[PDB]
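K.L.:
Would you mind keeping the following structure in view while I ask a few things?
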Amino acid sequence: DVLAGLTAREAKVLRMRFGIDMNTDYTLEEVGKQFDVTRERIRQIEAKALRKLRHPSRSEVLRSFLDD
Amino acid sequence: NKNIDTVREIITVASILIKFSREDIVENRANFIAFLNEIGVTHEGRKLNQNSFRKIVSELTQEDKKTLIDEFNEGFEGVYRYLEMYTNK
C-alpha cells in the first residue's frame, strides 16, 4: 500500500463510489492489471462528466494536428 | 452533514485523481470539479460549484485544516498546491 501510494481511506472511497472492489487477494500482477483498469475507469468517468459540463468553459482539448 | 468529513472525502477522492491519472484531468479547472460533482458529494444541499468548492477548504477550522496537512502529507498538499495554483475566482 505504502509502495504504490494508496491509503486505506482511498481504497475505501474507491469501493464505495467508483464501484471497484479492493477486498480480494492482491499480488503484484493483479495489482498491475487493477491499476491499468482502475485508471482507465477514471478516463471513462471523464467522458461522462464532460457531458454534464455542457456550458462553454473549454480552454483547449485534443483534436488531431497538435499531437504530443 | 459535516464540513471536515466532506473536505476529507474531496481530498480522498482527489488524491486518487492526482496519482492514478495525474496532471491530465486535474489541469482543466472545470473538468476537475466536474469529477467531484459526477459522484454527487453534496454539502448543505448544494453541489459544489467554484464558490462552494473552495469555500469548504478556505472556511475550514485551522486545527482541522492542519490535521490534514499533518497526516495526509502528499495527499493534502497535492490538492492544496494545485487548487491555489489553478483555481481562481
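Swiss-Prot numbering applies to chain A: residues 546-613, in that order.
Structure determined by solution NMR.
Every residue gets a Cβ built from N, Cα and C, even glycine.
These came from Swiss-Prot, pasted as-is:
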type: MUTAGEN; residues: A:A553 to D; note: Disrupts the interaction with Escherichia phage lambda antitermination protein Q
type: MUTAGEN; residues: A:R596 to D or E; note: 2-fold reduction in activation of class II Crp-dependent promoters
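Just tell me what is around each of these and how deep it sits.
P.N.:
Sequence-distant neighbours of A:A553 (mutagenesis position) (same chain, 6+ apart, CB under 8 A from its CB) are A:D546.
Of all Cβ atoms in the shown protein chains, 9 besides its own fall within 10 Å of the Cβ of A:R596 (mutagenesis position).
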K.L.:
According to DSSP, does A:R596 (mutagenesis position) fall in a helix, a strand, or coil?
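P.N.:
Reduced to three states, the DSSP call for A:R596 (mutagenesis position) is helix.
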